[PDB]
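What follows is a single structure, written as structure tokens, with notes after it.
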Amino acid sequence: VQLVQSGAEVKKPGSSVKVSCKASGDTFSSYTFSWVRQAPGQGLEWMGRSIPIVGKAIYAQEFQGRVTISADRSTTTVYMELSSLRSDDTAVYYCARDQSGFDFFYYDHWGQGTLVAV
Amino acid sequence: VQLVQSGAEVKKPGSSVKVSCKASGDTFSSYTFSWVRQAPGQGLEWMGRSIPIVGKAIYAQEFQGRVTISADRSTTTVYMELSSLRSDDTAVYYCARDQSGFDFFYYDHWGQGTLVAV
Amino acid sequence: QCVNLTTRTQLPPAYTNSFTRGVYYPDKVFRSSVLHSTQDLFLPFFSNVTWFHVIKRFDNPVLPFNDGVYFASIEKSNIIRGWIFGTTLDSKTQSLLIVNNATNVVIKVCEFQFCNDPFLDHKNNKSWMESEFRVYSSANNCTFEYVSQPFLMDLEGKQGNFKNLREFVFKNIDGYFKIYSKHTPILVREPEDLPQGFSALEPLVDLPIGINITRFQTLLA
Amino acid sequence: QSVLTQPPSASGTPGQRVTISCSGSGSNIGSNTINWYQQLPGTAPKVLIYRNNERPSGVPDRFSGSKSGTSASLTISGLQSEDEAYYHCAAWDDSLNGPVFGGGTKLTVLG
Amino acid sequence: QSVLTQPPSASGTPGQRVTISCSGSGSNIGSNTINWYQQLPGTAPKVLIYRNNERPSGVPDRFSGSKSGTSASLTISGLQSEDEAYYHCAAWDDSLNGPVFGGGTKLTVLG
Amino acid sequence: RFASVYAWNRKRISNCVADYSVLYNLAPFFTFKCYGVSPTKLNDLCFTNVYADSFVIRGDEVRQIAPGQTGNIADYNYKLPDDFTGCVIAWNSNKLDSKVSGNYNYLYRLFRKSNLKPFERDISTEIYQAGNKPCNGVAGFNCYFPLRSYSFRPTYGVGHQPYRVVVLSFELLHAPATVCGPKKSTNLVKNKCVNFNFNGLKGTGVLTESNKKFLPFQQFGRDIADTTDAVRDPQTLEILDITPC
Amino acid sequence: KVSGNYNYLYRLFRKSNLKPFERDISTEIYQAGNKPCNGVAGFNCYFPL
Ligand SMILES: *[C@@H]1O[C@H](CO)[C@@H](O[C@@H]2O[C@H](CO)[C@@H](O)[C@H](O)[C@H]2NC(C)=O)[C@H](O)[C@H]1NC(C)=O
Ligand SMILES: *[C@@H]1O[C@H](CO)[C@@H](O)[C@H](O)[C@H]1NC(C)=O
Ligand SMILES: *[C@@H]1O[C@H](CO)[C@@H](O)[C@H](O)[C@H]1NC(C)=O
Ligand SMILES: *[C@@H]1O[C@H](CO)[C@@H](O)[C@H](O)[C@H]1NC(C)=O
Ligand SMILES: *[C@@H]1O[C@H](CO)[C@@H](O)[C@H](O)[C@H]1NC(C)=O
């Protein structure tokens, strides 16, 4: 699986950041691209996951729904908008595969990543 | 027709409750006890209806499982086991003889009751 | 894929006096040194049979089907491939498919929308090759599927010395399609008319297809 | 929570006639009779009116019940000291295929 | 900040077995599986170990893992210079209802 | 992997002999109750057509699988006819279907314009407009997605585990049979007065080696008296020789 | 009756057929599977009534 991701972006607090993770080599209708952000020189921080169908997405307790995800099966792209920005949001955002068996949970293969500095 | 139920039972939530009511001076094969939930100072609520022969039974429409029936004709006794206990289970079990017609349906009498606190 | 070839050349049909051919085993029974009287569907002795010759020839006429037919082909190139027992060929009525290309004898009744005239004849100009496997377009609700070993075929197309003679009789009784077959690659003469002599027709297979058949087409290469 | 809608509490002096109304659905009340149960506090429940037209064991004929459409009303003419009880409606339901019950109405005796 | 705690740096000679330790909670590590991931500097993190017993990518046989209660151990043998990388421990927890990752260990290899 | 409940697949069973022993042998098969036919006598019957519908349902939805059942899954996803012939088999698949993290694979109908007839097929998942004004474009107010994903987590209690269900629907000898039960196995006995029943050919007598030759097609030999005298054993191509005791 | 009568029962499983006018009655479990079972209803053997 190849996880094409948008370039590095720098954005002020409250400006919001739109990150796009692309899909290739596989249909996107039944596969999910879970999202996690890693602070530079620090451990990974779970963000969540979105299902292309129906549109239900699972987030983390810290976010409290502040972030939104859009995933359409035809475009084969996952779009993540943080909405709220801060110095702690400065991190590299990595999108990973979700093993197999309808390929929904867990993190199997991370993407190249996108560094957001706030 | 006298029905003798168990005494006050206090159980930890998520545990299992075993409660039985006995048949005295009657044909247990031709009598059935349909257990009824009874919250103190509150409306009654049917749990299940069984028959001693074969052992066929029907449970609450809301709960596919939750409560299991058993009946012993030799001891003329009916046993009810409840699983996944919750705080809402603090109420009483009243059994019930089944009116007439070989006593497989409807309600005529009730056992002293079994108060349970969860 | 098919092509609207049209440009059909046609000749008047011929007629031949079938002397004795058209006798098969009447049932699943063995008897020895006895004479048995059986009332069944047969081909009358010294009957009249329709003779068709195809050279520069595009002749695949639709043949009115009626409770069993007798089909005897003399050839060497094995142009005659199979038959389609379909009444509409428009993918709303389930249609037969009797095709044995190289080794697969596919048998299926399904909604088939065939071409104007299904021919497997045209591929790569003069050089012989299998073609038009897409005789139909869609197959929505197929009920029966069957596969079996191929018959004694002839590779590609060879002209001259038509030693091969394949004689079949088809019937559909009580929802059972029975095919009775004989294969004699022994014709030491020029083709002309039918040969003389006896020939037992052993039954080949029987399938519970069930569907009624009123007309059909003979698929040839 | 109960499908059959009973009032949660009621009051009545001795001697007067009071009605208690329980309403449900057409599949369980419009298609089946309702059964009225009485239950003295601290004791097992009994049966007061059944089949809407009879009493199971010679229960005081002063008690009555009526059914109309999807509604039922218990009317008692003869209030007395130990009439303080919880009263319940019960009826078979085809949609749930089970005996649906009311929320219980407490009839008290006023001073 | 991370629920799972990891050492900030690990150093060792090439060819030496190095252990990386991760500590969490019973509802996080002691209840379900732990997972060790290896991220090369500047590259995508890659799952070194999963389900506490096997390796997802058919990673070499020298990268073993174990889970004892709330503790997770990743034993690496035949250390090589290319093994210097980020190592992260993650687990699913019901308290937060999802995956949570560790603080990361910077395995370094000396001369 | 089985097909979704809303995307149930109908598999063709024909031109074969169905042995229910392994169907009757696997331990986790618990919910195995049959209505039209006795479940213990499916191995000695002939059926012209059989259908297979494999899917996974929750425990709280197993009751809705019986014919004529009305509910949530039984009304908006899949319904069985009131005169359903056959039965279904349900068994646990929590270890297999449900991931350690839990699978969200199965989607079931939530909002539908009207109830569905038994065995009907619908694949379109167009959004359902809740309000009077039609909703088009994206989901939102007065229009919600009629599909919800099943959550089968290992921590879920009994009744929330993935329980695979296969539906077996078939006729009862209403056409040329394609599926038949295995025939009973008995050993051949030579030179002994027996009540042989070769392919239904009932008879009595002693059987010896026959020097008569059968063509590979021919099956039964007949005499001048017009009765069977030689049969071909299905297991052994050797030709027997029927003669009365 | 409204509540649903269940007093009348009829056998489903039996060892074989029975001659006319058989007047004997058993609650014994019926073994259908190859492996014998005893006690109460279990796998490969179910109640014949
Ligand atoms: C007398 O008849 C009774 C029934 O009419 C027989 O009891 C049955 O015995 C068979 C064989 O053991 C059991 O499978 C049945 O379940 C029995 N029936 C009942 C109702 O229990 C009894 O075996 C007969 N006795 C004799 C000597 O033939
Ligand atoms: C030939 O043309 C006719 C008329 O357009 C059409 O109906 C038919 O399908 C065509 N057949 C082929 C072989 O293209
Ligand atoms: C039928 O056969 C006879 C026999 O010679 C022949 O004279 C006659 O022309 C045939 N009829 C047809 C229509 O072929
Ligand atoms: C028959 O089917 C087999 C298996 O698909 C194939 O290998 C063979 O080439 C087929 N015959 C044809 C297409 O001539
Ligand atoms: C032979 O047929 C193939 C496939 O249709 C085609 O691509 C090719 O051009 C043809 N060649 C000749 C000699 O006509």
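Each residue's number is its place along the chain shown, starting with 1.
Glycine is treated like the rest: Cβ placed from N, Cα and C.
According to Swiss-Prot, the natural variant C:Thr6 to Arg (Swiss-Prot position 19) carries the following note: In strain: Delta/B.1.617.2, Omicron/BA.2, Omicron/BA.2.12.1, Omicron/BA.2.75, Omicron/BA.4, Omicron/BA.5. Counting only residues at least six positions away in the same chain, no Cβ atom sits under 8 Å from the Cβ of C:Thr6 (variant position).
DSSP gives C:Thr7 (variant position) a coil state; it is part of no helix or strand. Natural sequence variation is annotated in Swiss-Prot for C:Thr7 to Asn (Swiss-Prot position 20), with the remark: In strain: Gamma/P.1.
According to Swiss-Prot, the natural variant C:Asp59 to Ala (Swiss-Prot position 80) carries the following note: In strain: Beta/B.1.351. When Cβ atoms from all protein chains are considered, those within 10 Å of C:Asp59 (variant position) total 15, not counting its own.
Swiss-Prot lists C:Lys123 to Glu (Swiss-Prot position 147) among its natural variants, and the accompanying note reads: In strain: Omicron/BA.2.75. Sequence-distant neighbours of C:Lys123 (variant position) (same chain, 6+ apart, CB under 8 A from its CB) are C:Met129, C:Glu130, C:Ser131, C:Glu132. Secondary structure at C:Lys123 (variant position), taken from DSSP and collapsed to helix, strand or coil, is coil.
Natural variation at this site is recorded by Swiss-Prot as C:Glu130 to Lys (Swiss-Prot position 154), annotated: In strain: Kappa/B.1.617.1. Annotation note: C:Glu130 (variant position) sits in a coil segment as assigned by DSSP.
For the natural variant C:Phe133 to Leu (Swiss-Prot position 157), the note given by Swiss-Prot reads: In strain: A23.1, Omicron/BA.2.75. Sequence-distant neighbours of C:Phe133 (variant position) (same chain, 6+ residues apart, CB-CB distance under 8 A): C:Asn101, C:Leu120.
Record note (Swiss-Prot) on the natural variant C:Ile186 to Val (Swiss-Prot position 210): In strain: Omicron/BA.2.75. Counted within 10 Å of its Cβ, the other Cβ atoms near C:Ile186 (variant position) come to 9, all protein chains included.
For the natural variant C:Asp193 to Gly (Swiss-Prot position 215), Swiss-Prot gives this note: In strain: Beta/B.1.351. The structure shown keeps the original residue. Taking the Cβ of C:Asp193 (variant position) as reference, residues of its chain lying under 8 Å away and at least six apart in sequence are, in sequence order, C:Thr16, C:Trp51. Under the three-state DSSP scheme, C:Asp193 (variant position) falls in the coil class.
Spatially close to C:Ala200 (variant position) yet at least six residues away along the chain are C:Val23, C:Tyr24, C:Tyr25, C:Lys182, judged by Cβ distances under 8 angstroms. One natural variant named in Swiss-Prot is C:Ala200 to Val (Swiss-Prot position 222), and its note says In strain: 20A.EU1.
Where Swiss-Prot documents C:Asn212 to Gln (Swiss-Prot position 234) as a mutagenesis experiment, the accompanying text is: Increased resistance to neutralizing antibodies. Annotation note: C:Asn212 (mutagenesis position) sits in a coil segment as assigned by DSSP. The Cβ neighbour count for C:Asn212 (mutagenesis position), using a 10 Å radius and every protein chain shown, is 10.
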Proximal but sequence-remote residues of the same chain as C:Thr7 (variant position) (Cβ under 8 Å, at least 6 apart): C:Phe58
Residue pair C:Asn212 (mutagenesis position), C:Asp59 (variant position) - Cα distance, angstrom, rounded: 25
C:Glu130 (variant position), number of other Cβ atoms within 10 Å: 12
DSSP-derived structure type at C:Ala200 (variant position), helix or strand or else coil: strand
